[PDB]
Protein chains: 6
Amino acid sequence: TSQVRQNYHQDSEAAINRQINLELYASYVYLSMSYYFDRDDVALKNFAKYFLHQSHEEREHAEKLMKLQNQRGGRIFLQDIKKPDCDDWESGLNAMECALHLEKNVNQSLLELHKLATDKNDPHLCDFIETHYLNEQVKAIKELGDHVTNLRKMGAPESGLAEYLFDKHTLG
Amino acid sequence: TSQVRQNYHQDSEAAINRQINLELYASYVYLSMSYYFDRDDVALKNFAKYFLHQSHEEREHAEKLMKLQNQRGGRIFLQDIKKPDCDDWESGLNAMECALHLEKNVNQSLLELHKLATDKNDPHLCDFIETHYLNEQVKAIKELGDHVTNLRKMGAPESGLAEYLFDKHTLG
Amino acid sequence: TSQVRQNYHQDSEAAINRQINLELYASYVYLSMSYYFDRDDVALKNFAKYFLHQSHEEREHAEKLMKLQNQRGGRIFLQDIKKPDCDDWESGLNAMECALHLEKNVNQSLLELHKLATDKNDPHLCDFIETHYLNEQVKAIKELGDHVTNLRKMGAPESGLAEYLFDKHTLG
Amino acid sequence: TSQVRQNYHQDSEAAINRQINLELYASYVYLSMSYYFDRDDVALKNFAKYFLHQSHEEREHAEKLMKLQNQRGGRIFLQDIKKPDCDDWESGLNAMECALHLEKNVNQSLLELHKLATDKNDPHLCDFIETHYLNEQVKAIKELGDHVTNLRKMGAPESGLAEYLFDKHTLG
Amino acid sequence: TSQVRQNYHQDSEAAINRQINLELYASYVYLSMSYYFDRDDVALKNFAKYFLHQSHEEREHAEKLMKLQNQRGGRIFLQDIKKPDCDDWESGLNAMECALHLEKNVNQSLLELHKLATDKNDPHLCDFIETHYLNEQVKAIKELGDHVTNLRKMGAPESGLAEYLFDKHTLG
Amino acid sequence: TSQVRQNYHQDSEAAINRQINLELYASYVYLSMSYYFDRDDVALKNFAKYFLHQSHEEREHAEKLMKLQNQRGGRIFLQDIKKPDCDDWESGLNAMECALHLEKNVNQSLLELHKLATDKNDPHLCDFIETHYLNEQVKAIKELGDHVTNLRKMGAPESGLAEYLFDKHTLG
Ligand code: NA
Ligand code: NA
Ligand code: NA
Ligand code: NA
Ligand code: NA
Ligand code: NA
Ligand code: NA
Ligand code: NA
Ligand code: NA
Ligand code: NA
Ligand code: NA
Ligand code: NA
Ligand code: NA
Ligand code: NA
Ligand code: NA
Ligand code: NA
Ligand code: NA
Ligand code: NA
Ligand code: NA
Ligand code: NA
Ligand code: NA
Ligand code: NA
Ligand code: NA
Ligand code: NA
Ligand code: NA
Ligand code: NA
Ligand code: NA
Ligand code: NA
Ligand SMILES: [Zn+2]
Ligand SMILES: [Zn+2]
Ligand SMILES: [Zn+2]
Ligand SMILES: [Zn+2]
Ligand SMILES: [Zn+2]
Ligand SMILES: [Zn+2]
Ligand SMILES: [Zn+2]
Ligand SMILES: [Zn+2]
Ligand SMILES: [Zn+2]
Ligand SMILES: [Zn+2]
Ligand SMILES: [Zn+2]
Ligand SMILES: [Zn+2]
Ligand SMILES: [Zn+2]
Ligand SMILES: [Zn+2]
Ligand SMILES: [Zn+2]
Ligand SMILES: [Zn+2]
Ligand SMILES: [Zn+2]
Ligand SMILES: [Zn+2]
Ligand SMILES: [Zn+2]
Ligand SMILES: [Zn+2]
Ligand SMILES: [Zn+2]
Ligand SMILES: [Zn+2]
Ligand SMILES: [Zn+2]
Ligand SMILES: [Zn+2]
Ligand SMILES: [Zn+2]
Ligand SMILES: [Zn+2]
Ligand SMILES: [Zn+2]
Ligand SMILES: [Zn+2]
Ligand SMILES: [Zn+2]
Ligand SMILES: [Zn+2]
Ligand SMILES: [Zn+2]
Ligand SMILES: [Zn+2]
Ligand SMILES: [Zn+2]
Ligand SMILES: [Zn+2]
Ligand SMILES: [Zn+2]
Ligand SMILES: [Zn+2]
Ligand SMILES: [Zn+2]
Ligand SMILES: [Zn+2]
Ligand SMILES: [Zn+2]
Ligand SMILES: [Zn+2]
Ligand SMILES: [Zn+2]
Ligand SMILES: [Zn+2]
Ligand SMILES: [Zn+2]
Ligand SMILES: [Zn+2]
Ligand SMILES: [Zn+2]
Ligand SMILES: [Zn+2]
Ligand SMILES: [Zn+2]
Ligand SMILES: [Zn+2]
Ligand SMILES: [Zn+2]
Ligand SMILES: [Zn+2]
Ligand SMILES: [Zn+2]
Ligand SMILES: [Zn+2]
Ligand SMILES: [Zn+2]
Ligand SMILES: [Zn+2]
Ligand SMILES: [Zn+2]
Ligand SMILES: [Zn+2]
Ligand SMILES: [Zn+2]
Ligand SMILES: [Zn+2]
Ligand SMILES: [Zn+2]
Ligand SMILES: [Zn+2]
Ligand SMILES: [Zn+2]
Ligand SMILES: [Zn+2]
Ligand SMILES: [Zn+2]
Ligand SMILES: [Zn+2]
Ligand SMILES: [Zn+2]
Ligand SMILES: [Zn+2]
Ligand SMILES: [Zn+2]
Ligand SMILES: [Zn+2]
């Protein structure tokens, strides 16, 4: 047992390791999306920039969870980072919809983590999740939903002009 | 169902709409108080300034709740903003006591909202309430209680000199 | 009778109270419109910003009328602020058309107020209306008419691209 | 009953008074440690500085709890501040281990306080504890654990060179 | 015996430990007074500020005595810090009178300490007391006497207006 | 075939995808090492900082290879990022030796990549490897070899003082 460990349940430690893997996976998904839009036959530089920024953000989320794991005296156990579901993300609208799906999945995982911390009476972990992850997820989901709405209303994916102008005016 | 909606109960959405109305109502009450003290036969400019500032603050609280409602994918339903209970607020001390009563009512509504969010296992909403409303209410109630105490100790409302000097030295 | 009251007819005082309510109502309508465009399934941030600014402006108009009421020695009597006619404003073009209708209604009320002040030989009130409200209404109506014209010419509401680009280039 | 008191249980008020005493006690313990390292036969100035800073920090924690007690309308009841368990803290490593023990005791008290506030449905008090005390305790415990680990690995307390160099390089 | 000890009598060392406790006690008394005036039913913020400043000053006095004890090679022995005589200080005037009584008690203790240092032919300790404590006590006593005189002359404690205006104009 | 593809062999494209995976793997290894040294029972903050910096650098190397793949008209195919070989890196010296082994492995992969590009007569790819990767690997290997030499000469891993002072003076 770690000399710093106090009120930190083994179930919570395991769930934090699972969340670390999920954040690293999300980072990898966004990296794949970013370099899809960097292809010469897609060529939407601001979509590429948007998703690269998200990928770096998800890496930061993972590192904050690793820092928490050490702060509480749990032990980090890393796992394989699985490859993303797609190599070809088909369009800006499809990538935004996949990102929305992924962010809602990550949010569900975080809500389950909060439920576990509540059940184990770990208010520090509950506060950590609420303070650093829950509103970040709500904001990310709202932003992605807005992007999806605008792309659809503009005529994406059938209108390449729609994605070009969205790339310029919203993501630029 | 909104594409962004996740873990947002219909009861919580309804209670947020009720709180929006309550904040707009509080804004209206403070506006009435402010312009009562702007009357030529009352003529306490810093009481008027104090309550105008509170009115603008309550409008901001309402707008933050509307923003939350959209962030979570709920739908804003506005209602009539009822007129304040008084047209004549009788004195600075009476207006401060009415404001204290109103802030404790709003606080009770927020505590009921927090209880509902806890019962529906919505930690994001609980965190939103705690972070942006609960300590604001506690601070507002403590400030109003202090003002009431000082006005009473100075001899208000029978001493017009008391309210004049309080207007100058505490609210100025 | 107020010690400051001079040449201020009771009919004028009543009409000023009615105008105060109308300005607060207009503020509420614009607030509703603003947060309609903040929805994730509408997602036009600059429409939302435009109407929020108008809502704050209408609150300022109401407060200037309350200040006038006290300056002249009349007494403010507040009434319920009725809810806006719509919860769903359907599109940027429809909201702009409703705003144009509302501003022309407010202008008609102000012209009736000016007629009353003229009939009661209250040149200070006539000057107040002309100086602070009449050209503001004419400018607001012309601006809204311009917005409606451009949205229609661009193909709104059927073209979501039209409202997206109007949001970006005119309202942004 | 205080005019500001709302949703503040007498048990919570009593537990806050107990925590105030515990924070003042911790401040006294750290003060004793600091001036132990200021002795001419110990002479570790940066250990002395470290513990003096902690003592002032614990005084600040106590004052924030007193401020909370008044904000909620509870009444502060002070008790004797008991003397620290030791006059002679024997070594830098022993003092760091005693500080780690003390911080884990204070953390346990704060977790019991949070459990009580949760049981009494006082979300403002829960938020106060989480926001201002729980992560502070986790960070303090992790820091002390790190210091203990490094001192042990360097050969303290048998190596006076170890504590000298730790004083210079980590605490300086 | 400490390697630095020279011309430092054991009686002087004991009396310095007693003075350390007395200064810490005075700090605690002032802390209690400060947060009495922070209550919502007392609400005199500048009285609260005044006594908080005095409390921090008394902590500094205690720390300077601890530093002296180590400089001379004596050993600090801490004792319990007894709780203050009152929880409720009843009024600004009563608190100022209690503070005057406390400062005269501390001054008497310091004069006895000086007499002891003179009797033991310890000129360094005599100089320390004269330089850092005696005129500080005389100035504090004169200031408190002035405050008491002004509060009484203004009509305190029966006049709440008196304490309000003293809080504003003398302590603000 | 990509419209930009010229003199880019399918074997080279495959080897670039393999190198992308190897760089991401190296980033993950360094991340694991970094947070090993962040544990409370290891507590070497500058080792942790060193390896975190290396992890971010390896992510940058991977992204530059992905950028190259798109510049040449090849297609990125991502694979699973395998977990690092160790969860516990045992000591600063052992982690530095593992890092040296890993960097020499990555260097061997890059030399094989250069041999392939030479065999396929792809001077742009050869230049890319030489310019951005080969001297970076040589410098990294020399730096790690220096660190290993110094840690061994200082007495690591048996001397915890050795790793403490190396952490302070070389990595700090
Ligand atoms: Na996954
Ligand atoms: Na999903
Ligand atoms: Na989805
Ligand atoms: Na879900
Ligand atoms: Na109401
Ligand atoms: Na009058
Ligand atoms: Na109430
Ligand atoms: Na009340
Ligand atoms: Na209540
Ligand atoms: Na109306
Ligand atoms: Na939708
Ligand atoms: Na109209
Ligand atoms: Na119209
Ligand atoms: Na008309
Ligand atoms: Na204790
Ligand atoms: Na010695
Ligand atoms: Na403990
Ligand atoms: Na311990
Ligand atoms: Na415990
Ligand atoms: Na005493
Ligand atoms: Na005395
Ligand atoms: Na006295
Ligand atoms: Na005496
Ligand atoms: Na590998
Ligand atoms: Na350990
Ligand atoms: Na190797
Ligand atoms: Na090697
Ligand atoms: Na080799
Ligand atoms: Zn351990
Ligand atoms: Zn994330
Ligand atoms: Zn971060
Ligand atoms: Zn740890
Ligand atoms: Zn473990
Ligand atoms: Zn593992
Ligand atoms: Zn995927
Ligand atoms: Zn494609
Ligand atoms: Zn906890
Ligand atoms: Zn936390
Ligand atoms: Zn919807
Ligand atoms: Zn409010
Ligand atoms: Zn706000
Ligand atoms: Zn929405
Ligand atoms: Zn709904
Ligand atoms: Zn409605
Ligand atoms: Zn009312
Ligand atoms: Zn009146
Ligand atoms: Zn939630
Ligand atoms: Zn939240
Ligand atoms: Zn009047
Ligand atoms: Zn938004
Ligand atoms: Zn208007
Ligand atoms: Zn104005
Ligand atoms: Zn008036
Ligand atoms: Zn009237
Ligand atoms: Zn009315
Ligand atoms: Zn309407
Ligand atoms: Zn609609
Ligand atoms: Zn006139
Ligand atoms: Zn005029
Ligand atoms: Zn124009
Ligand atoms: Zn355009
Ligand atoms: Zn009370
Ligand atoms: Zn503390
Ligand atoms: Zn503080
Ligand atoms: Zn109080
Ligand atoms: Zn009480
Ligand atoms: Zn007591
Ligand atoms: Zn102790
Ligand atoms: Zn010792
Ligand atoms: Zn509460
Ligand atoms: Zn909570
Ligand atoms: Zn709180
Ligand atoms: Zn000694
Ligand atoms: Zn206060
Ligand atoms: Zn003193
Ligand atoms: Zn000092
Ligand atoms: Zn000494
Ligand atoms: Zn001694
Ligand atoms: Zn003792
Ligand atoms: Zn006392
Ligand atoms: Zn009292
Ligand atoms: Zn001497
Ligand atoms: Zn001296
Ligand atoms: Zn004087
Ligand atoms: Zn292609
Ligand atoms: Zn590399
Ligand atoms: Zn790069
Ligand atoms: Zn390409
Ligand atoms: Zn290909
Ligand atoms: Zn693949
Ligand atoms: Zn490995
Ligand atoms: Zn290990
Ligand atoms: Zn080439
Ligand atoms: Zn060459
Ligand atoms: Zn090249
Ligand atoms: Zn050294």
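We number chain C the way Swiss-Prot does; in order, the residues shown are 6-177.
The backbone N, Cα and C atoms fix where each Cβ goes, and this holds for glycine too.
As annotated by Swiss-Prot, domain 'Ferritin-like diiron' applies to C:11-160. As a summary of secondary structure, the domain 'Ferritin-like diiron' (C:11-160) carries 115 helix, 1 strand, 34 coil according to DSSP.
What Swiss-Prot says about the mutagenesis result for C:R23 to A is this: Abrogates interaction with NCOA4. Fails to localize to punctate lysosomal structures.
The note that Swiss-Prot attaches to the published mutagenesis C:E28 to A is: Reduces iron binding and oxidation rate; when associated with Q-87. When other Cβ atoms within 10 Å of the Cβ of C:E28 (mutagenesis position) are tallied across all protein chains shown, the result is 25.
Annotation source Swiss-Prot lists Fe cation 1 binding site at C:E28, C:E63, C:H66, citing experimental evidence.
For C:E63 (Fe cation 1 binding site), other Cβ atoms within 10 Å of its Cβ number 24. The feature Fe cation 2 binding site is assigned by Swiss-Prot to C:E63, C:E108, C:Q142.
In Swiss-Prot, a mutagenesis experiment is listed as C:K87 to Q, annotated with the note Reduces iron binding and oxidation rate; when associated with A-28. No effect on iron binding but the oxidation rate is severely reduced; when associated with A-108.
A simple way to gauge crowding: the CB of C:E108 (mutagenesis position) has 23 other CB atoms within 10 angstroms, across all the protein chains here. A mutagenesis experiment is reported in Swiss-Prot for this position, C:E108 to A, and the note states: No effect on iron binding but the oxidation rate is severely reduced; when associated with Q-87.
Counting only the Cα atoms, the space from C:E108 (mutagenesis position) to C:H66 (Fe cation 1 binding site) is about 13 angstrom.
C:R23 (mutagenesis position) sits 13 Å from C:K87 (mutagenesis position), counting Cα to Cα. When the recorded positions C:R23, C:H66, C:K87 are scored by other C-beta atoms within 10 Å, C:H66 scores highest. The closest partner of C:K87 (mutagenesis position) among the recorded positions, by CA position, is C:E28; the full candidate set was C:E28, C:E63, C:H66, C:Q142. Here the CA atom of C:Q142 (Fe cation 2 binding site) lies 12 Å from the CA atom of C:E28 (mutagenesis position). The subset of recorded positions C:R23, C:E28, C:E63, C:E108, C:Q142 lying near chain B, with Cβ atoms under 8 Å apart, is empty.
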